[PDB]
Each structure stands twice: as C-alpha cells, then as structure tokens.
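Q: Attaching a single structure in structure tokens format; questions to follow.
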Amino acid sequence: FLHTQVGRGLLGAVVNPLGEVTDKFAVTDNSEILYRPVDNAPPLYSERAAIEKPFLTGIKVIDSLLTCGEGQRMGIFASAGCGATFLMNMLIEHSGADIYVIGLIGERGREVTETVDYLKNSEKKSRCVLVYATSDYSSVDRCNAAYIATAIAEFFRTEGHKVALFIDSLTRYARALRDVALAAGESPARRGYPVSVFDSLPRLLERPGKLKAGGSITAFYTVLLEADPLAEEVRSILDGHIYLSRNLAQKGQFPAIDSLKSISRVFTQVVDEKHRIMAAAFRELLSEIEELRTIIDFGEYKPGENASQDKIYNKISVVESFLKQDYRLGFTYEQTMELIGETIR
C-alpha cells in the first residue's frame, strides 16, 4: 500500500524511488504537497475520451507523418546510442504540455545527473518533475519509480492539466519486474494466479489517456532494442511506435527516425484531410527514394536514362533537409506543413 507525494510543490524537484525529494533543478512559488496511492486502477472505458486532439511535438517528421494525440501512448524503440534520450529532450522542449513528468529507471546516476543538468538549463524546468532509480537501488525500488512517476502524472491530470509522461526505459522496468517476480516465486514461464507480478506491466501502460472529467496524460515509453519478445508485446499494447534506426544514426541523420517503420495509430483521427493527403504523398516519395538507393547501390543508376529516377534523385537533398532537425530547434504545425509542402512540390 505504498503512497507517494504529489502536487504542484513537486514541480522542479527530483524524486527518489521512496517518493522523497532529494534534489531540485528549479524552485517555484507553490508548495502544495499531497499524498496518493502509487497503485491506481486504469480509467473505466466510460471515463476515457476519444483521442482526437493533436499532441504537437515541434518535431517536423513526427508532427507531419507520425502525429500524436492527447492521451496517446507512444513507444520509442531504439538500440543503444540511437539518440533516445535526446529525442526525449526534444519532445519535452518543443511540445506544449502543461506539465512534464519524467520517470528515469536507469543503471547509473551519471545518466540521471545528465537529465537533471538538462532540466536545470531547460525552459520547461518550472513545470517538470523527475523521478529516478539507478542500479544502486533494488528491483522493487526501480519498479516503484515507474509507479511514482505515473501517480504524480495522474494527480495533475485530475486537476485538468495536459500532462506528458516519459518512462525511460520500459526495458529496465521490465527487467526489474522479472526479478521482483522471482522474489514472489515467479518466472515468466510459470506465473502466479489470480495476480502475477508480470501483469504490472500492462496495468502500468493503461493508466495514461484523456479523461472526460479531467485533463490528459500523453505517455512516451522508451524500449531498448538489440527485438526481444518484450519489445513486440509492448508494441501491441501501445497506440503506435517511433523507431530509431542505428543505420540512419550512423549516416548522421538526426533524429534517426525511420518514419517508414514508425506509426501513430491515431494519425487519421487527429489531422485534417489536406494534411492526410500531403503525408501520404511524402511517404510515397520516401518509399521511392529508398528504392532508388538500392538501385544506386546495385550500380544500376546512370543519370539520363529514366526521367523519373532523376526526378527522385534530385529530391533526396530537400527530403533529407526536411527530416533532419537541430535538437535546439522547434517548429510550429504551420511551419511543418509549409515545409513538407515545398518538399513534395
């Protein structure tokens, strides 16, 4: 029956797996401190509102091709060094949520300090809360960090706030949950019934969303790749996934988002028809470029044969320019759709 601190008094603070403030990256007027259980049931289906309003990220490729919705849960799949953390930073910095809650389940405190240092110089620092857990902590504590972060996000949602929740990473959470399961005498192969420790995973993921009577939690879950069974099951639970390919990262393209292998399952629900047409036209161009790349690698492309290939070839530079984005820069929706319009025209 673990309870945790919640409230506006936590804004700008760093919280450990015990629900204790241990550091601050910002100080605010408000000192509101309340207490809530870390284990709450997910909203009833009748309490959930439909995902129909866009959650703008300020990131061109996302806002155009992978448009998120308020209350959506999005997966961020990447191998080590694909820029998952930096993408989190961009999502925080260039979106427009009322409050950001970060749940860091890490293995070293050096990573935690990196995020704390990022927050200390962020323009969103007065509306952020960081919950952390390192390898120095037990598996129980590391799991609770995810519950604490979610519970804090839920209070703000009840208040009517537009909340963005980040869990980095689900893999490390799932790792700890498996060891917590051993303590209770469970393995993934042989589980307990009626309650399994492993079932705290889908229950954790169902808590975000938009409430009819309240605000919303739009959640981003980071998943480590090597494509283990865990990664494919969370892919089935969430409302879409953003895939960071190591190969695009090696080529110097940042963010290394493979839009052709990424999807937002509420995309058609949150953008209008003219957007939809432009997105479909751009994806067709990406697909055409990717086949031209193979032709080039096969040594079957000489300029001047096929007017179509040459047209696609000359579009590669303007396409790569649209996809690329300085991590310090953010784009409005109007700027993004204007840019993608020039790319396909």
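We're sticking with Swiss-Prot numbering for chain A, so the shown stretch reads 82-307, 312-430, in order.
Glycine is no exception: its Cβ is also placed from the backbone N, Cα and C atoms.
Quick paste from Swiss-Prot:
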MUTAGEN   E188 to A  Lack of ATPase activity. Mutant is unable to form external MxiH/SctF needles and to restore the invasion phenotype in a knockout strain
MUTAGEN   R191 to E  Abolishes oligomerization. Lack of ATPase activity. Exhibits moderate invasion and hemolysis levels. Low levels of secreted IpaC
MUTAGEN   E267 to A or R  Does not affect oligomerization. Exhibits ATPase activity levels similar to the monomeric form. Shows at or near wild-type levels of hemolysis and invasion. Increased IpaC secretion
MUTAGEN   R272 to E  Significantly reduces oligomerization. Maintains wild-type levels for both monomeric and oligomeric species. Abolishes invasion and hemolysis phenotype. Cannot secrete IpaC
Q: How many whole Å apart are the CA atoms of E188 (mutagenesis position) and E267 (mutagenesis position)?
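A: Approximately 23 Å lies between the Cα of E188 (mutagenesis position) and that of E267 (mutagenesis position).
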Q: If one looks at the chain holding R272 (mutagenesis position), which residues at least 6 apart in sequence have a CB under 8 angstroms from its CB?
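A: Spatial neighbours, sequence-distant, of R272 (mutagenesis position): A262, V278, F279.
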Q: Count the Cβ atoms, other than its own, that fall within 10 Å of the Cβ of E267 (mutagenesis position), considering every protein chain shown.
A: 17
Q: Please check the gap where 4 residues are unmodelled: Cα of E307 to Cα of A312, in angstrom.
A: 6
Q: Is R191 (mutagenesis position) helix, strand or coil when read with DSSP?
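A: In the DSSP reduction, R191 (mutagenesis position) maps to helix.
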Q: On a count of neighbouring CB atoms within 10 A, which of the mutagenesis positions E188, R191 is highest?
A: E188
Q: Given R191 (mutagenesis position) and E267 (mutagenesis position), what distance in Å do their CA atoms have, once rounded to a whole number?
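A: Between the alpha carbons of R191 (mutagenesis position) and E267 (mutagenesis position) there are 32 Å.
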